[PDB]
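Undergrad: I am attaching a structure below and will ask some questions about it afterwards.
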Amino acid sequence: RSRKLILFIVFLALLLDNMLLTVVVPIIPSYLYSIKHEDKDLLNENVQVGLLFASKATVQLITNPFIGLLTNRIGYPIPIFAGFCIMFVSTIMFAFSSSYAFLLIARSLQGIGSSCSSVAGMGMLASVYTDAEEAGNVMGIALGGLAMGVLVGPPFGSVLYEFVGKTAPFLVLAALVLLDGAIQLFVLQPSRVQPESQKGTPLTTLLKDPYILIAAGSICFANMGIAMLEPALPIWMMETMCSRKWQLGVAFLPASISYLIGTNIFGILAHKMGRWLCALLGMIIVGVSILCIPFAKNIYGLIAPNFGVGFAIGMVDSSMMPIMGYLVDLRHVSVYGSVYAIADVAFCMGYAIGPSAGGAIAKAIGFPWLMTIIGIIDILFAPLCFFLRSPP
Ligand SMILES: [NH3+]C[C@H](O)c1ccc(O)c(O)c1
């Protein structure tokens, strides 16, 4: 029946959540720098913005188990709507807060909102569709919104902030979220759909599988690279290249564009190149690009390594999703939500361990040494993907 509306709702929710996640990057560190300064200074700022950026991932990791039980007992629509309500509250807080603590609280609330939406929307979208093969395409469209949301984020936030102020982009996000919530609450309230009773193996024993662990570690490291890049590159650019405030999003644009291109091409080229081969090459490439990043002096020197990072991360994600699915289907019993639960756990871990440790290491020894360390870790972990050597 009216299932395309549900697909649209989930797509919009994921896109808006990722947009709100990635708009913060060019604006918050510069704003805190301007407050404090107008060296131990900006170093304490790096070590504090690391925690501020890791707060959302930590809260999401903690609150993820509870939302599944809640939607099991009560049904998807209430968590789906609560996600938009909490996202609206968090967006208004960021726009009208100046202190550090209120920014931390807004990020924490965004964590719960993101987790609730990511769980309940995926559950509804999986439940509503009838064909498993048709279910294959619709997930790709849902994740496509996530990749597109992180694309227009940094440039829209940075250019709008530098010309108008600190409030315009957050107000725009508030308006869009309110419109989406109005659509959700008005256009459809026909029935309250409950999740399927087919529950697979618990995530604990699933994570206890060594092959699942290898795939999860690969994904976690590949995402932790860019997760550590995100909250420190603006500060390094401002301190070294004395760049204006509108270029801090143009710096991150090529990475997102390359992520889109790499995901799209290798979602078709993976099974012809061999999935383990594609993942191995992706890990090696992202390691080398991360190694090459600190050698730039101008943005023109940052154009290429960001391209490589985005391309390789797309390769790794596209190669590692179906391998996770196949391993879960073979060694255990499988439901469509188990793969996304594993992927969400890996992503939240990569974004929770990245920024804090990255800030601490950058304060201790510097930015280039941190990038060298993470690149070498990626290079060393790359050959471990050989154990995904399934004969088909
Ligand atoms: N899965 C998303 C991935 O971490 C990511 C995030 C932001 C980006 O600009 C990107 O290229 C990739």
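Chain A uses Swiss-Prot numbers throughout; the residues present, in order, are 17-54, 121-474.
Heads up, header says this was done by electron microscopy, 3.2 Å.
Just so you know, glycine gets a Cβ as well, placed from its N, Cα and C.
Okay, so Swiss-Prot annotates it like this:
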BINDING   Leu228, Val232, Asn305, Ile308, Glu312, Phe334, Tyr341, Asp399, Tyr433  serotonin binding site
MUTAGEN   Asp33 to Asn  Abolishes dopamine uptake. Abolishes serotonin uptake
MUTAGEN   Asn34 to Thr  Abolishes binding to dihydrotetrabenazine. Abolishes serotonin uptake
MUTAGEN   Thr38 to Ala  Abolishes binding to dihydrotetrabenazine. Abolishes dopamine uptake
MUTAGEN   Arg189 to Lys  Abolishes binding to dihydrotetrabenazine. Abolishes binding to tetrabenazine. Abolishes serotonin uptake
MUTAGEN   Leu228 to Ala  Reduces sensitivity to reserpine
MUTAGEN   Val232 to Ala  Abolishes binding to dihydrotetrabenazine. Abolishes dopamine uptake
MUTAGEN   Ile308 to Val  Reduces sensitivity to tetrabenazine. Largely reduces sensitivity to tetrabenazine and slightly reduces FFN206 uptake; when associated with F-37 and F-433
MUTAGEN   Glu312 to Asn  Abolishes dopamine uptake
MUTAGEN   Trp318 to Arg  Abolishes binding to dihydrotetrabenazine
MUTAGEN   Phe334 to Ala  Abolishes binding to dihydrotetrabenazine. Reduces binding to reserpine. Abolishes dopamine uptake
MUTAGEN   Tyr341 to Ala  Reduces binding to dihydrotetrabenazine. Reduces binding to reserpine. Abolishes dopamine uptake. Abolishes serotonin uptake
MUTAGEN   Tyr433 to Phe  Slightly reduces sensitivity to tetrabenazine and FFN206 uptake. Reduces serotonin uptake. Reduces sensitivity to reserpine. Largely reduces sensitivity to tetrabenazine and slightly reduces FFN206 uptake; when associated with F-37 and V-308
MUTAGEN   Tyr433 to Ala  Abolishes binding to dihydrotetrabenazine. Slightly reduces binding to reserpine and FFN206 uptake. Reduces dopamine uptake. Reduces sensitivity to tetrabenazine
Undergrad: Find the Cα-to-Cα distance between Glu54 and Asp121 in angstrom, rounding to a whole number; note that the 66 residues connecting them are absent from the deposited model.
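TA: Here the endpoints' Cα atoms lie 15 Å from each other.
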Undergrad: Near ligand 1, which of the recorded positions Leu228, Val232, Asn305, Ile308 are found, taking a Cβ distance under 6 A to any of its atoms?
TA: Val232, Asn305, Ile308
Undergrad: Give the helix, strand or coil assignment DSSP yields for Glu312 (mutagenesis position).
TA: coil
Undergrad: Taking DSSP as the reference, which of helix, strand or coil describes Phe334 (mutagenesis position)?
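TA: DSSP assigns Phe334 (mutagenesis position) to coil.
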Undergrad: Would you mind reading off the Cα separation of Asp33 (mutagenesis position) from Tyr433 (mutagenesis position), to the nearest angstrom?
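TA: If we compare the Cα positions of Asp33 (mutagenesis position) and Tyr433 (mutagenesis position), the gap is 15 Å.
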Undergrad: Of the residues named as serotonin binders, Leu228, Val232, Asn305, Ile308, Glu312, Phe334, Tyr341, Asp399, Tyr433, how far apart in Å are the Cα atoms of the most distant pair?
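TA: Between the most distant Cα atoms of the serotonin site, 19 Å.
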Undergrad: When the Cα-Cα distance from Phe334 (mutagenesis position) is computed for each of the recorded positions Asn34, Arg189, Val232, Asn305, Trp318, which gives the smallest value?
TA: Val232
Undergrad: Among the recorded positions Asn34, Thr38, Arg189, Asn305, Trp318, report those whose Cα falls within 10 Å of that of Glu312 (mutagenesis position); none is a fine answer.
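TA: Within 10 Å of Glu312 (mutagenesis position): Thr38.
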Undergrad: For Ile308 (mutagenesis position), which of the mutagenesis positions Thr38, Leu228, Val232, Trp318, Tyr433 has the nearest Cα in space?
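TA: Closest by Cα distance to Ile308 (mutagenesis position) among the mutagenesis positions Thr38, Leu228, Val232, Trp318, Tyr433: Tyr433.
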Undergrad: To the nearest whole angstrom, state the Cα distance for the pair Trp318 (mutagenesis position) and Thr38 (mutagenesis position).
TA: 18
Undergrad: Based on Cα coordinates, which of the following mutagenesis positions are within 10 Å of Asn305 (serotonin binding site): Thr38, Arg189, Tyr433?
TA: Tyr433
Undergrad: Should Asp33 (mutagenesis position) be counted as helix, strand, or coil on the basis of DSSP?
TA: helix
Undergrad: By the count of other Cβ atoms within 10 Å, pick out the sparsest of the mutagenesis positions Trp318, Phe334, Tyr341, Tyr433.
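TA: Among the mutagenesis positions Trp318, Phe334, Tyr341, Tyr433, the sparsest Cβ neighbourhood within 10 Å belongs to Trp318.
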Undergrad: Around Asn34 (mutagenesis position), which of the listed mutagenesis positions (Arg189, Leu228, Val232, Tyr341, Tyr433) come within 10 Å, judging by Cα atoms?
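TA: Near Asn34 (mutagenesis position) by Cα: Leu228, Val232.
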